[PDB]
There are 2 protein chains.
Amino acid sequence: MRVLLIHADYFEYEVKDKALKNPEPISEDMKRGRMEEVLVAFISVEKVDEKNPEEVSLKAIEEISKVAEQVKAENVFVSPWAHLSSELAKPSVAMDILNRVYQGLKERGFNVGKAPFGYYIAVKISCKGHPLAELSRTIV
Amino acid sequence: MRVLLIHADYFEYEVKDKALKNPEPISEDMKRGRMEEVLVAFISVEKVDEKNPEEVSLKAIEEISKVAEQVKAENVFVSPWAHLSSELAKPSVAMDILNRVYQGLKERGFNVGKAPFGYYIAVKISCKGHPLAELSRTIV
């Protein structure tokens, strides 16, 4: 798995078209969301992660947790993202791991948001620009 | 080299602290910039690119050009970015290639912006969310 972390003043999104033929169902509420003072985790779930979804999930949970604690973010947002890897896991594996990472951050005590899987999404983000505000991690 | 391309309604930035001890000099004007309807190229120049800066530059010029033409962007912004690679080129190599990619997009006919090298930068971006609006390319 590859992860890009962005410590943002705000992060806002609007679901546009479906990217999968059968995406994650969503309510009309879940078409748009916004959080402030948020660590945004853009996550590319990879083929190799099929091998051990829970180990990879636990690791991702922890690495994101550390950065949130370090930059003093209480808010965390989990986003699926294709763009840190050309070796992507099947959608079941991707949704599995995404949901585990989300549940684990909730259990850590963060106020966690997530994006629906299988859509094109419009995104507005304001990235802070202090030294720890954009970080990448590789998790295998 | 790895490149992330984002077709944006707008892209705005403010230079914050220096990341290098001796960054690219800038005027007080160049501390902030904004473009609209813009393809933003986040570029991670890599160690392997030292081997042949011009080939890699020409390739990057072309791949960014194709996407701009395809999404109908007249505006292109070139940004250095550490986050698509854990094998980064020295600053001379990085600045070299960045400047070549910038000059080549100018010669193609685009209205091109660039970000100063060696700083932490605060960024606001609105990503479109249509199918071609976020793309990655690997160039070696």
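Method on record in the header is X-ray crystallography, 2.1 Å.
Note: Cβ is positioned from N, Cα and C throughout, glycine not excepted.
Copied over from Swiss-Prot, here are the features:
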type	residues	note
MUTAGEN	B:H83 to A	Isolated domain has decreased to no deacylation of mischarged L-seryl-tRNA(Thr). Deacylates correctly charged glycyl-tRNA(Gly)
MUTAGEN	B:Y120 to A	Isolated domain has nearly wild-type deacylation of mischarged L-seryl-tRNA(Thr), no longer binds L-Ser or L-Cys. No activity on threonyl-tRNA(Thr). Same results; when associated with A-134
MUTAGEN	B:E134 to A	Isolated domain has nearly wild-type deacylation of mischarged L-seryl-tRNA(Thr). No activity on L-threonyl-tRNA(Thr). Same results; when associated with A-120
Take the Cβ of B:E134 (mutagenesis position) and count every other Cβ within 10 Å, whichever protein chain it belongs to. 21
Using a Cβ-Cβ cut-off under 8 angstroms and a sequence gap of six or more, which residues of the chain neighbour B:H83 (mutagenesis position)? B:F42, B:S44
Other C-beta atoms that fall within 10 angstroms of the C-beta of B:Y120 (mutagenesis position): 17
Provide the three-state secondary structure of B:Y120 (mutagenesis position) computed with DSSP. strand
Translate the DSSP assignment of B:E134 (mutagenesis position) into the three-state scheme. strand
Return one of helix, strand or coil for B:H83 (mutagenesis position), based on DSSP. coil
